[PDB]
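Peer 1: Okay, here's the structure, questions in a sec.
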Amino acid sequence: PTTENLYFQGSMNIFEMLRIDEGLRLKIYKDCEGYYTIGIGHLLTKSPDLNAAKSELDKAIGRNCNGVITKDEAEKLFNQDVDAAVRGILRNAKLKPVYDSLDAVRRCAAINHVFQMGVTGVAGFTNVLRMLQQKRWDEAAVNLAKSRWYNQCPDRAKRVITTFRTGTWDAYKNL
Ligand SMILES: c1ccc2oncc2c1
């Protein structure tokens, strides 16, 4: 690794990670599963009614957005969503011990997974959680690759899986 390469891990954190996985959109769009989304992976609603999505948006941002937000607003919402995922792990009796056992990079992948799937979805992954706690990284990654989460939308999940396998930021290099 060059001096620059060794600097790369210091540039990566959960925010940069999810920013790559989720992208950044300032207008309401449908995600790979067809759910109305905005900003940096902010799921507005699962309802197919755009009017519901717009309603959720105005509630979340606090003004009349008519389906459009600013970069600064996207980032505020993103920060709130990241905090919610972290809080969701730490208060959960199943997830916290696993999260605690992980190194810093895999902890980012954990927060990412929960940001994407929610707490009950992740906590239901009984085998993966045991594998991670036991540092069975290859097995954990293979099992994650069986999931609907990954298989229905591979591009959004592939880097997270690789990160659980390696505990490095390599999947986020060379975009
Ligand atoms: C919180 C703790 C451990 C985890 O493993 N995979 C996701 C996740 C979330």
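We number each residue from 1, going along the chain as drawn.
Method reported for this entry: X-ray crystallography, 1.6 Å.
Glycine is no exception: its Cβ is also placed from the backbone N, Cα and C atoms.
So Swiss-Prot lists these for the protein:
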- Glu22: active site, proton donor/acceptor (ACT_SITE)
- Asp31: active site, proton donor/acceptor (ACT_SITE)
- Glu22 to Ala, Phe, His, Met or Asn (Swiss-Prot position 11): Complete loss of enzymatic activity (MUTAGEN)
- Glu22 to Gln (Swiss-Prot position 11): Complete loss of activity (MUTAGEN)
- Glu22 to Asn (Swiss-Prot position 11): Loss of 84% of enzymatic activity (MUTAGEN)
- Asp31 to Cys (Swiss-Prot position 20): Nearly no effet on specific enzymatic activity (MUTAGEN)
- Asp31 to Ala, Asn, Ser or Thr (Swiss-Prot position 20): Complete loss of enzymatic activity (MUTAGEN)
- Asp31 to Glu or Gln (Swiss-Prot position 20): Loss of 99% of enzymatic activity (MUTAGEN)
- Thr37 to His (Swiss-Prot position 26): Facilitates transglycosylation more effectively than hydrolysis; covalently bound substrate (MUTAGEN)
- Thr37 to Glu (Swiss-Prot position 26): Complete loss of activity at neutral pH; covalently bound substrate (MUTAGEN)
- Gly41 to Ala (Swiss-Prot position 30): Almost complete loss of enzymatic activity (MUTAGEN)
- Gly41 to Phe (Swiss-Prot position 30): Almost complete loss of enzymatic activity. The enzyme is destabilized by 1.5 kcal/mol (MUTAGEN)
- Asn143 to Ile (Swiss-Prot position 132): 5-fold decrease in enzymatic activity (MUTAGEN)
- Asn143 to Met or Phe (Swiss-Prot position 132): 2-fold decrease in enzymatic activity (MUTAGEN)
Peer 1: What is the separation, in Å, between the Cα atoms of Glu22 (mutagenesis position) and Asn143 (mutagenesis position)?
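Peer 2: The Cα atom of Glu22 (mutagenesis position) is 22 Å away from the Cα atom of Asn143 (mutagenesis position).
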Peer 1: Is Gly41 (mutagenesis position) helix, strand or coil when read with DSSP?
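Peer 2: Note: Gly41 (mutagenesis position) is coil by DSSP, not helix or strand.
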Peer 1: Tally every other Cβ atom lying within 10 Å of the Cβ atom of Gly41 (mutagenesis position).
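Peer 2: Cβ-Cβ neighbours of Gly41 (mutagenesis position) within 10 Å number 23.
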Peer 1: Please identify, from the mutagenesis positions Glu22, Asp31, the residue with the sparsest Cβ neighbourhood, meaning fewest other Cβ atoms within 10 angstroms.
Peer 2: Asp31
Peer 1: At a 10 Å cut-off from the C-beta of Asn143 (mutagenesis position), count the other C-beta atoms across all protein chains.
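Peer 2: A count of 20.
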Peer 1: Output, ordered by sequence, the same-chain residues six or more apart from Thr37 (mutagenesis position) with a CB under 8 Å from its CB, or 'none'.
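Peer 2: In sequence order, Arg25, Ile28, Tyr29, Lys30, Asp31, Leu43, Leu44 meet the Cβ cut-off.
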Peer 1: I need the CA-to-CA distance for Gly41 (mutagenesis position) versus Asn143 (mutagenesis position), whole Å please.
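Peer 2: About 24 Å separates the two Cα atoms.
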